[PDB]
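Peer 1: The structure follows.
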Amino acid sequence: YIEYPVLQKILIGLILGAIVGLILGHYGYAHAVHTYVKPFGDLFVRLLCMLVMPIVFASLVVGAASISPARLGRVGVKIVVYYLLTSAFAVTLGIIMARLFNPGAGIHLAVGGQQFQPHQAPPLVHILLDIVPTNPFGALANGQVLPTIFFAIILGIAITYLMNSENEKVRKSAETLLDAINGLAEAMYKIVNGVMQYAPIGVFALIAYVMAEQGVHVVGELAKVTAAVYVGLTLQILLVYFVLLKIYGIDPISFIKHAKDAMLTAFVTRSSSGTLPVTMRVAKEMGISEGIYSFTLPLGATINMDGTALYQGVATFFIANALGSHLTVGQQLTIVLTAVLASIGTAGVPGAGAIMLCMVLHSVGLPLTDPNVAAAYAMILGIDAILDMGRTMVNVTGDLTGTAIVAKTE
Amino acid sequence: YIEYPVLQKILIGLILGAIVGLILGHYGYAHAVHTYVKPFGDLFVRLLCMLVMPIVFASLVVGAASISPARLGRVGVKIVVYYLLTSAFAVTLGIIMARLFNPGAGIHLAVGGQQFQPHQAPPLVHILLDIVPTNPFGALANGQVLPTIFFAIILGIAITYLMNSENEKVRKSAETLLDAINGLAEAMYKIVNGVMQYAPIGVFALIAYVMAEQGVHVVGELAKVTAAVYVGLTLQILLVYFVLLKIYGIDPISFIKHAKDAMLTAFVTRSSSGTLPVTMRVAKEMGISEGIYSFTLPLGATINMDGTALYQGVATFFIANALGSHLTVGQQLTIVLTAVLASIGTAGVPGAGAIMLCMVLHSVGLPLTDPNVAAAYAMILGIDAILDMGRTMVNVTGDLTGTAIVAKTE
Amino acid sequence: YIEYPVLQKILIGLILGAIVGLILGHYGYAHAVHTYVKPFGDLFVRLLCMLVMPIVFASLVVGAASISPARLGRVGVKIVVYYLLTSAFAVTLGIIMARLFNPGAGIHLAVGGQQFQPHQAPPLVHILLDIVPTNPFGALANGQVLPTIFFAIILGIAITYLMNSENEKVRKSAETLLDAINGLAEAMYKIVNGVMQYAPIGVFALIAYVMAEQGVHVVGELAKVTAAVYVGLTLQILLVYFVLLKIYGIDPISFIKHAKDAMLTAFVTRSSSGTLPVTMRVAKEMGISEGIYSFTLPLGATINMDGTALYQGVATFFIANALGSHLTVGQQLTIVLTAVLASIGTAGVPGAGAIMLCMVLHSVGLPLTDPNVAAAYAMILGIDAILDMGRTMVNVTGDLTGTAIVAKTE
Ligand SMILES: [Hg+2]
Ligand SMILES: [Hg+2]
Ligand SMILES: [Hg+2]
Ligand SMILES: [Tl+]
Ligand SMILES: [Tl+]
Ligand SMILES: [Tl+]
Ligand SMILES: [Tl+]
Ligand SMILES: [Tl+]
Ligand SMILES: [Tl+]
């Protein structure tokens, strides 16, 4: 009988938890929480960490397959590096937000009561090589995202080159195989949506605990995050888009007035994928060639998830300082390196950035299995339902603003 | 040149072993056995444990795919829960047999000379979550059937939902991918048959050892098992079928006289799969609609393996008490929970229930790799060639008796 | 801008390294090498060891699929065992070369400064069973080639039997699934070629180090290898081919004069695969039936890589004695057992035998991860670009000489 609009359904869990949390935050100790409540939350998270691999894998082989040079027209080539570098400065800005805002510093948690100290990172030499799977499956089997990616990529590539062969039996193999991976990719997504319906019961149990414990000083950071994001966000639109809108003689203001229908749909639908109908509709509405938006719009909804890139860029810096940890340059550049190759997986749905987070964590040697991290992420996940809104509303903006740029360039 | 009818071929190994065992049971110590003989047996078992995963996996994703709601007509819906609950009480009865018969108590073995004590089971909290793979591959890679299942299922589901999409490229992906898994599924089966031809040389080496050692007090349990089964079995037909045959105004006695051809073929062919021709033949023979038996008969031959459910239900209780172990309620209900989701894999062939056993073992934390268990299962496997006969002859009965019930209901 | 003909491109790295090595072999200690140079080499090797599994797997399931009895005409049957036994004596000869030549004895290396002593090999009993994967994935995940093979094979088989079924849905499954594996298989190959373009930068860094260290006494073995090979090689042609050419009343000398175009193309192209056009051209040129060379030539270019079989047969014996190790009979027969089931994978491309080497190593418990082995293989790999030439030129010869033999037999 649970049919309600997801977003509220969650916001229902979200606003109602806080209180039931804080009201149980004074009276019956948070331990009842800890034993009767958390058990429902984690399942959630676990239900996510579950997917991370297949979807880190499948997604990126297929990801690569779309981008694979030059199984793309010079029209893509143009738009491609738009996306890269708009996704690239996106996070550059995420750090800026996260270097002027320090949410998590002043929350620092002891977990079980023990502070966390990271395991030593191997000589820069090794770390390189370590990207090269010693053995695909053996790497794939257990964590080690650094290679998992590397590989899957090189596959995607190799694959595109197989459809371009003399032999037909061969030319074929690719198609199928590839296809099959894809869909695995897809299935994921749909479990994601299945998950994002336990998401209400979920988000409730998690945050309630984080409010039950940590007192209330928490929300101060939580809205301090929300800030760091939106304020990053809205500024991104001004600093990058409006900046490049005029740089090809397109009126930025009007552009928005057109995209006003689609964006303020993305805001509330959060599905960069299911909101394709709306997107391509506005496309022609503002005078874009069929043969141009028919290709970019179905590609940027997936890749160039510039909004995600930031989210992580920031979310990262929340987590680290919540452990009271300092992020060493080398991994500061990793965050992004990752955070980008992250958004090449995503297809732009509900949980999206959340799961990736893990991914960016795991790469930077912050194993979730570690309770410190665990209880911290746990927060960000709760609220993710919110940040997600604006995030996906910008992912979308980012896609049209490329489209119009290559339609004028075209 | 080894061409002989499998069943005899085995019974040949089976009856001839016992003697050559017991005759070597008095004279040249069983150690010669242990060093020249067992080495051939185990290979067998190993040849089985080998398959368990793929076939625990492939089978259940595809399993799910057939059942996936509502990628089935309301005609299935009806028959579905017949099967469930006839498979469900089936094992309920298996426990009854195994609580009035206690085969294994009075055989209790020391293995290397050390008794076995089970590893502590995690707090009921964890055990739940532990069903959610932390990471598919990483779980899939090594045991942990509890999740392997959970997952594969949720996949099967997700998959059916992919063929029901707007996008065609998508609608496709499912089909193929799915397909491909399926066939992996199938291949298994055919190696199974390839195995069940080493089965003669196999069953010989195993039991001979168990007769070489353990003296003879063993057969007392072995025929005490055979009992517990058949007597469960024949009674199942009376207590359930004849019970529900009349409960829709169908004459049970006649029904049998019709099914008399097909069942007494299943008894001897043991292939719930290859015996489909015979099944559907009798179907119309007793007045069943084409559009009704064309769907149930090709589905119940695979799922609703009620005979299997018991076999395990019982086999379980043999093993445990052969170690001198007591089966805690919580895992007593697991056996079944499992034993059912077991028979959703199986396609109904030779080794069938045997392999699953492992599956139900592994779930209930009884690692075969442990010699105690190892030598015990080892027995059940030998004789499985027999119990199998009646077992598959009932699996079949169970399928027609549903069919006629929904054809009258229809 | 790196476009140059691969072979030179490498020989360029190869001849130029030696010197820059030896010149840095007297002056600035080899340690600069060790810290600025090796790091580039290994990557290479790592880039290979990476592939070994998929391609050990995919290749052999599909391998099996071609050979699977009797999903082949009695025309294959004939040619099949030609290939087997020409691949079989091939290596028999490889040992002969490697028992009269002892390259590596007189190079013996201390690695870090510690000699290597192999881990004890389990009782011959276990080792057998150990071929039967305890669990496919779990084996597949981490090394254990002995089973990986065994399994994949039994699959290939099982698969062919699935396309020969009553059920169509089934008949299908096989096709796709199979296909899909295949192509994975293929992709590999193409990354191989992608690798064999870092191969110049690669082969440079590796050998330079091995010249930087070990002084120069090395080349003495390196050309002593080159010897052991070519001299094995050219003799193989005389001892086997010319021997069996006349044994069916075909003139060996002429045969060569015909194959003179194709072989001396294989020598320089090293691609048993891309050189199929040339092969089948000469086929009719020397009077071979369309319906005969259309089947053997596209099968022997892949299987019956008799040249490979030797390479390893020998390469093995280089490595072992470079560690100062003695190769126990039981594993001496393994080398081959392997080395053959090796060449059933390969499709006959650039790196080919190199990677397999690993495979034959891993089986004979010589983990590359061990630096001793590591620095040694490392040599063989460098020069492999050379030996490869003759090797593939004979693989090819081996294929026509079967073809003509079954065309006369036919
Ligand atoms: Hg995660
Ligand atoms: Hg098992
Ligand atoms: Hg290797
Ligand atoms: Tl986007
Ligand atoms: Tl994406
Ligand atoms: Tl059945
Ligand atoms: Tl089944
Ligand atoms: Tl060849
Ligand atoms: Tl091959």
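By Swiss-Prot numbering, chain C shows 7-416, in order.
Each Cβ is built from the backbone N, Cα and C atoms, and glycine gets one as well.
Sharing the feature lines straight out of Swiss-Prot:
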MUTAGEN   C:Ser65 to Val  Strongly decreased chloride conductance
MUTAGEN   C:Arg276 to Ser  Increased rate of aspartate transport; when associated with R-395
BINDING   C:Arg276, C:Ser277, C:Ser278, C:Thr314, C:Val355, C:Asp394, C:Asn401  L-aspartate binding site
BINDING   C:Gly306, C:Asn310, C:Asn401, C:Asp405  Na(+) 1 binding site
BINDING   C:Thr308, C:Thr352  Na(+) 2 binding site
MUTAGEN   C:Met311 to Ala  Decreased dependence of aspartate binding on Na(+) concentration
MUTAGEN   C:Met395 to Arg  Increased rate of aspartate transport; when associated with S-276
MUTAGEN   C:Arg397 to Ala  Strongly decreased affinity for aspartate
MUTAGEN   C:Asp405 to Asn  Strongly decreased affinity for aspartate
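Could you tell me the structural context for the features on the list?
Peer 2: Counting every protein chain shown, the number of other Cβ atoms lying within 10 Å of the Cβ of C:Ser65 (mutagenesis position) is 26. DSSP assigns C:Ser65 (mutagenesis position) to a helix in the three-state reduction.
Note: C:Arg276 (mutagenesis position) has non-local neighbours C:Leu13, C:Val355, C:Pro356, C:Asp394, C:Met395, C:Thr398, i.e. same-chain residues 6+ apart with C-beta under 8 A of its own C-beta.
In the three-state DSSP assignment, the secondary structure recorded for C:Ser278 (L-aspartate binding site) is coil.
The Cβ of C:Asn401 (L-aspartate binding site) lies under 8 Å from the Cβ of C:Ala272, C:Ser278, C:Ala307, C:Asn310, C:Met311, C:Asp312, C:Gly313, C:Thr314, C:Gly354, each of these being in the same chain and 6 or more residues away along the sequence.
All protein chains shown were included, and the count of other CB atoms within 10 Å of the CB of C:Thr308 (Na(+) 2 binding site) stands at 22.
In the three-state DSSP classification, C:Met311 (mutagenesis position) falls within coil.
Other Cβ atoms within 10 Å of the Cβ of C:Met395 (mutagenesis position) number 17 in total over all chains.
Secondary structure from DSSP puts C:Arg397 (mutagenesis position) in a helix. Counting every protein chain shown, the number of other Cβ atoms lying within 10 Å of the Cβ of C:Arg397 (mutagenesis position) is 28.
The secondary structure of C:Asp405 (mutagenesis position), as reduced to three states from DSSP, is helical. Sequence-distant neighbours of C:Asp405 (mutagenesis position) (same chain, 6+ residues apart, CB-CB distance under 8 A): C:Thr285, C:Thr302, C:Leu303, C:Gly306, C:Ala307, C:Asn310.
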Peer 1: Taking ligand 9 as the reference, state which of the recorded positions C:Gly306, C:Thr308, C:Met311, C:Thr352, C:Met395, C:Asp405 have a Cβ closer than 6 Å to one of its atoms.
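Peer 2: Those recorded positions that pass the cut-off, since their Cβ is under 6 Å from ligand 9, are C:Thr308, C:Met311, C:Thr352.
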Peer 1: I'd like the Cβ neighbour count for C:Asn310 (Na(+) 1 binding site), meaning other Cβ atoms within 10 Å of its Cβ, all protein chains included.
Peer 2: 29
Peer 1: Could you say which of the binding-site residues C:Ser277, C:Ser278, C:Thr314, C:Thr352 has its Cβ with the most other Cβ atoms inside 10 Å?
Peer 2: C:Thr314
Peer 1: Residues other than C:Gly306, C:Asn310, C:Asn401, C:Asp405 within 8 Å, Cβ to Cβ centroid, of the Na(+) 1 site?
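Peer 2: For the Na(+) 1 site the neighbour list reads C:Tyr89, C:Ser278, C:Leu305, C:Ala307, C:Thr308, C:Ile309, C:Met311, C:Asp312, C:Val402, C:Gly404, C:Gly408.
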Peer 1: Determine which residues of the same chain, besides C:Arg276, C:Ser277, C:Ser278, C:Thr314, C:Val355, C:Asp394, C:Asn401, have their CB within 8 A of the center of the CB atoms at the recorded L-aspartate site, and list them by sequence.
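Peer 2: Surrounding the site, in chain order, are C:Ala272, C:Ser279, C:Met311, C:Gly313, C:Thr352, C:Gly354, C:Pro356, C:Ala358, C:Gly359, C:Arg397, C:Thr398.
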Peer 1: Among the recorded positions C:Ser277, C:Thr352, C:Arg397, report those whose Cα falls within 10 Å of that of C:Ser65 (mutagenesis position); none is a fine answer.
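Peer 2: Passing the 10 Å Cα cut: C:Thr352.
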Peer 1: For the recorded positions listed here (C:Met311, C:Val355), which one has the lowest count of neighbouring CB atoms within 10 Å of its own CB?
Peer 2: C:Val355
Peer 1: Between C:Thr352 (Na(+) 2 binding site) and C:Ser277 (L-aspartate binding site), how far is it from one CA atom to the other, in Å?
Peer 2: 11
Peer 1: Among all protein chains shown, how many Cβ atoms are found within 10 Å of the Cβ of C:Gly306 (Na(+) 1 binding site), not counting that one?
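Peer 2: Its Cβ has 29 other Cβ atoms within 10 Å.
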Peer 1: State the three-class DSSP label for C:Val355 (L-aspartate binding site), counting H, G and I as helix, E and B as strand, and everything else as coil.
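Peer 2: Note: C:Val355 (L-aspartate binding site) is coil by DSSP, not helix or strand.
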Peer 1: At the Cα level, what's the spacing in Å between C:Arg397 (mutagenesis position) and C:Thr308 (Na(+) 2 binding site), rounded?
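Peer 2: Between the Cα atoms of C:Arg397 (mutagenesis position) and C:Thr308 (Na(+) 2 binding site), the distance comes to 13 Å.
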Peer 1: What is the interatomic distance between the Cα atoms of C:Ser277 (L-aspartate binding site) and C:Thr308 (Na(+) 2 binding site), given in whole Å?
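Peer 2: Cα-Cα, rounded: 10 Å.
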